[PDB]
Amino acid sequence: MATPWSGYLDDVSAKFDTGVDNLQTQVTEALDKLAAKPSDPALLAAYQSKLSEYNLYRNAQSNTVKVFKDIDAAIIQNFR
Amino acid sequence: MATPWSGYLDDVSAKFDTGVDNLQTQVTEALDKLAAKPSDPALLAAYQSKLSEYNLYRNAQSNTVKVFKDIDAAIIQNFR
Amino acid sequence: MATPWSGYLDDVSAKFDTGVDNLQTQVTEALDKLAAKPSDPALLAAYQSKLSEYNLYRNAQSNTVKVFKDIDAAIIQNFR
Amino acid sequence: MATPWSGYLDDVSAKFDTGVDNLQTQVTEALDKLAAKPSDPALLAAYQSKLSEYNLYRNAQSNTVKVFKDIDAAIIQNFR
Amino acid sequence: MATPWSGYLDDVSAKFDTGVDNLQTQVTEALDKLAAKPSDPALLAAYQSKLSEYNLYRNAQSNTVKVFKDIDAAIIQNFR
Amino acid sequence: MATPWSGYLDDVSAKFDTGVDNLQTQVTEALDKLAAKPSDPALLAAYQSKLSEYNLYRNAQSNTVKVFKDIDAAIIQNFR
Amino acid sequence: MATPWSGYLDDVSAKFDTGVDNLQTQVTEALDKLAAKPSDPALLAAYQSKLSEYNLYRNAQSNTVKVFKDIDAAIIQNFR
Amino acid sequence: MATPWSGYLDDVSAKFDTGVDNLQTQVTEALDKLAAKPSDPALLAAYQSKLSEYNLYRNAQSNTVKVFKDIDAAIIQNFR
Amino acid sequence: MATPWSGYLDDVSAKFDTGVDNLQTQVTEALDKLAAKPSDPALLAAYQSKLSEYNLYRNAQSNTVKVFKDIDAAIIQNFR
Amino acid sequence: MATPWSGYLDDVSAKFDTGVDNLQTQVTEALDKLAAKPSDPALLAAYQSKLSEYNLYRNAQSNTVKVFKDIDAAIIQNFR
Amino acid sequence: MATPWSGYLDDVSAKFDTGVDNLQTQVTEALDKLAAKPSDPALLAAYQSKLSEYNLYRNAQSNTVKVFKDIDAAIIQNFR
Amino acid sequence: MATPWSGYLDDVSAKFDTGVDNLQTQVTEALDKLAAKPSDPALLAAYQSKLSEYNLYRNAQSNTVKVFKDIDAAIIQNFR
Amino acid sequence: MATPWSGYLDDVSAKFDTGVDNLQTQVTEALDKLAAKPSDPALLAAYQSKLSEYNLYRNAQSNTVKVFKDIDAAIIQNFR
């Protein structure tokens, strides 16, 4: 019944991850397989393709949170 | 009813493969046959011809995905 | 009769895209064809030529919007 | 109604073979006959004459495909 | 009355092709004939001579476009 | 009698171009000729030699303007 | 009972090596044997085949670690 | 129950050898016999015929592995 | 009285050609004569000897210009 | 009696050039001679050897000046 | 008690030579004898047989060292 | 009794060189000998083997120092 | 009393030539004699033997200088 506290920026992170929740799992499993056969073109292409997206999984995630935090700073900058 | 998640760059990879989905199968079967008779001019010519295309199956595939990812980086570079 | 809201920077994006609205379609169709025959010099040259322009379709687009936003920040920086 | 996939370089191979589709059959039948009477000057001359052409059936074939693939590499070398 | 959109780099490609528009046709027809008689010295010499030029038809074409795109990048690199 | 407005940085661009006003024309005409005969060593050498200079026609041009703009920013940074 | 400290990127390296832990041993033993008889086609083929994989044992290993470190930098880049 | 590790390129080597696993044995036994009677036309013809195939047993084998490794390099070349 | 514009790299090209201005003419005339009698040992030796130098007439020419352009890039790389 | 003004970074450039004042002259004269006989191994070796040093004549020169300018920026960055 | 320093690639060279340490001596002594009687079929066969192996004594040696150095470069290429 | 001043990065350079202090001497002496007999396979193999290590003597040396300097910059970047 | 300036890479060239200063003279004199009697086995053997070494007089010379220049580039690549 209890629910851990989550702020707005927390929610923003969740909102982004919602659409790419599977992305992490896919690229992780692609890594797991590729580790067994690094020389597999199929595993290389699949992993790298999903990894270039996983790059934004972290980058774009933190970027959007920053901006939503930046508009927070903008408001409290005028906190008369 | 469920469908695995696929990003834009994932879709780009699929879009390329769509037109050369058979290419992989053809050159694989050509390899399978050539393995039996490597000294067959017919199997050599067919396999090598389709293999020189299969070279782009991987190369050109990853190239187009990179570019579509590069314009992604270009945009988020200006992520004010 | 109703018209979706559009800001100045929105208009700037539209103004850029206006002159290259077809560019996206051309390079997309070039990709669609190239996918079928990646090994076609004609499709490679056409696609890559239009793709190097499509690079600016995203890059230069976001660049001009940034600048028009930067002069916005410059003004409100002096928002006494 | 269905048609097996064929790339550009595949088409190049077909384009060459089109003009020498019979060459293979002729030199094969010449071999078949010569096998029966290797000591026949007529079969030797005919077979060897068509065989020296069959030499290009494979050589020149793969050469032209290579070049058309080489200009493919040239283009994607500048795949910015 | 309508005219398909063409960018600067598109125009650059056209400008190059303008002077060698016939080159492609000549070497294609040379291939078509050579396919019929690969063992013809006349067709071999003519085709190969025009093919060594057709090598630049693709290579030099993409090279000049790259450079004109490179000076584009150079400018927008200073896009303050 | 009327003269279009030109700023300092505009003048800087003009000052650079003044010394290489012909450069653009020379390399353009070299391109025009080379397009006709790409396989001409003379046209290749002349064009490429002037093109490597034309590289700076754009690069160095925008570089000097940037710097003169950078010292502008430096001054107005202290615009008390 | 004690366990040496290992970071995430350390774990990433281990995760890759897990699937190719034997690869190193195989190619090392192949080298050891080949050293005795360099002129053995069997040892050459086996060693070189496993060596071309061992190329990725180091290359692909460090590549994946870099990327996982790159997304680390991406996050701390927004470390407000 | 245990199985030695094998990569993709390892599998490629095996896939080729699968179709010519007997080739090695045949030409080896042909050598063994020929060694006893080098002057036997039957042993010379049989051995040399199978040896010219054994030439590809090594050559074509390593060639196909190289290519499958080359497309591996192509992918990781774009390992952003 | 008027003199066409020439840059530094233009001057570099001229400086090289200065010492081999005659080389081009000599090997061209050697070609003209050889064309009449290709089977002349004297024309073959003279032409080929001067042609192997004419190889550098283009190669070494463009090489030195590149380097002088490379040190140009090196400087403007530090164009603070 | 009059002496042209020279700043610190000017002095830095002079300090570097002091030790390689002759380098420029040597490689220039080597070029002058090589231009006459490009096919001379002695002129090629001497010129190229001194040219690879002349590469640093410009590169390393501008590098050291940059650094001495960078520590200038570092100081005035704290110009309270 | 003192031991000269040896790097990894040094060790790699030693590891190869270990298995063919005698090869050099054998082919050297075969040369020494053959020098006395070049026309000896026995010395020719023995020397040439061991010389064709001595070919790899140098070639394959440097090849393996290169590769082990290449994976060194691969790692330090990602030396963030 | 007096000791020249040495910073941390100085110590880092020394720490690296400590393990390869002999490397420089070995490859220098190998060069000295090779200069006398460049055509000696033994001197070529030894020198080149130690030279490929000497490549890192400079490269890897400066790399590690850079990184230790980079973490210095990282700290003083937060020098509040 | 005056001594022409010489850089490190200059010294490297000299260091190599030191051990083969006579090589050039020997093979030059061998050429001079051979020119008189090209059909002399003694002059052919002597000249060709020293010429195959003179091949490295230029090749190996420039190779070692390149490497010593390459480690120069490696250092200044980290010229922070």
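How was it done? The header gives solid-state NMR.
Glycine residues also receive a Cβ, built from the backbone N, Cα and C atoms like all the rest.
Swiss-Prot annotations:
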type: MUTAGEN; residues: M:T3 to A; note: Can only secrete early substrates such as InvJ/ScpT, PrgJ/SctI and PrgI/SctF. Can polymerize into filaments in vitro and in vivo, but the stability of the filaments is compromised
type: MUTAGEN; residues: M:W5 to A; note: Abrogates host cell invasion and effector secretion; when associated with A-8. Can secrete effector proteins; when associated with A-20
type: MUTAGEN; residues: M:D10 to A; note: Exhibits constitutive secretion of substrates. Retains the ability to display SipD/SctA at the tip of the needle filament
type: MUTAGEN; residues: M:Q26 to A; note: Non-invasive phenotype
type: MUTAGEN; residues: M:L31 to A; note: Exhibits constitutive secretion of substrates. Does not display SipD/SctA at the tip of the needle filament. Is non-invasive. Can polymerize into filaments in vitro
type: MUTAGEN; residues: M:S49 to A; note: Exhibits constitutive secretion of substrates. Retains the ability to display SipD/SctA at the tip of the needle filament
type: MUTAGEN; residues: M:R58 to L; note: Non-invasive phenotype
type: MUTAGEN; residues: M:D70 to L; note: Shows a specific deficiency in the secretion of the translocase SipB/SctE. Retains the ability to assemble needle complexes, but is not able to invade cultured epithelial cells
type: MUTAGEN; residues: M:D70 to K; note: Can secrete only early substrates. Can assemble needle filaments in vitro, but shows a filament assembly defect in vivo. Can invade cultured epithelial cells
type: MUTAGEN; residues: M:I75 to A; note: Shows a specific deficiency in the secretion of the translocase SipB/SctE. Shows fully assembled needle complexes, but has a reduced number of needle filaments. Is able to invade cultured epithelial cells
type: MUTAGEN; residues: M:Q77 to R; note: Cannot secrete the translocases SipB/SctE and SipC/SctB. Shows increased secretion of SptP. Retains the ability to assemble needle complexes, but is not able to invade cultured epithelial cells
type: MUTAGEN; residues: M:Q77 to A; note: Shows a specific deficiency in the secretion of the translocase SipB/SctE. Shows fully assembled needle complexes. Is able to invade cultured epithelial cells
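Among the mutagenesis positions M:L31, M:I75, M:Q77, the residue whose Cα lies closest in space to that of M:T3 (mutagenesis position) is M:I75. Nearest Cα neighbour of M:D70 (mutagenesis position) among the listed mutagenesis positions (M:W5, M:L31, M:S49, M:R58): M:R58.
Looking at M:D10, M:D70, the mutagenesis positions in this record, the fewest other C-beta atoms within 10 angstroms of the C-beta turn up around M:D70.
Here M:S49 (mutagenesis position) is compared against the mutagenesis positions M:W5, M:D10, M:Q26, M:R58, and the shortest C-alpha distance is to M:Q26.
Cα-Cα distance from M:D10 (mutagenesis position) to M:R58 (mutagenesis position): 14 Å (rounded to the nearest whole number). Other Cβ atoms within 10 Å of the Cβ of M:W5 (mutagenesis position) number 14 in total over all chains. Within the same chain, the residues at least 6 positions away from M:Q26 (mutagenesis position) whose Cβ sits under 8 Å from its Cβ are M:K50, listed in sequence order.
Closest by Cα distance to M:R58 (mutagenesis position), from the mutagenesis positions M:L31, M:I75, M:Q77, is M:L31. When the Cα atoms are compared, M:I75 (mutagenesis position) and M:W5 (mutagenesis position) turn out to be 23 Å apart. When the alpha carbons of M:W5 (mutagenesis position) and M:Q77 (mutagenesis position) are compared, the span between them is 26 angstrom.
There are 5 other CB atoms within 10 A of the CB of M:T3 (mutagenesis position), with all protein chains counted.
Cα spacing between M:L31 (mutagenesis position) and M:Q77 (mutagenesis position): 45 Å, rounded to the nearest whole number. Residue density at M:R58 (mutagenesis position): 14 other Cβ atoms are found within 10 A of its Cβ, drawing on all protein chains shown. Looking only at the mutagenesis positions M:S49, M:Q77, the densest Cβ neighbourhood within 10 Å occurs at M:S49. Counting every protein chain shown, 14 other Cβ atoms lie within 10 Å of the Cβ of M:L31 (mutagenesis position).
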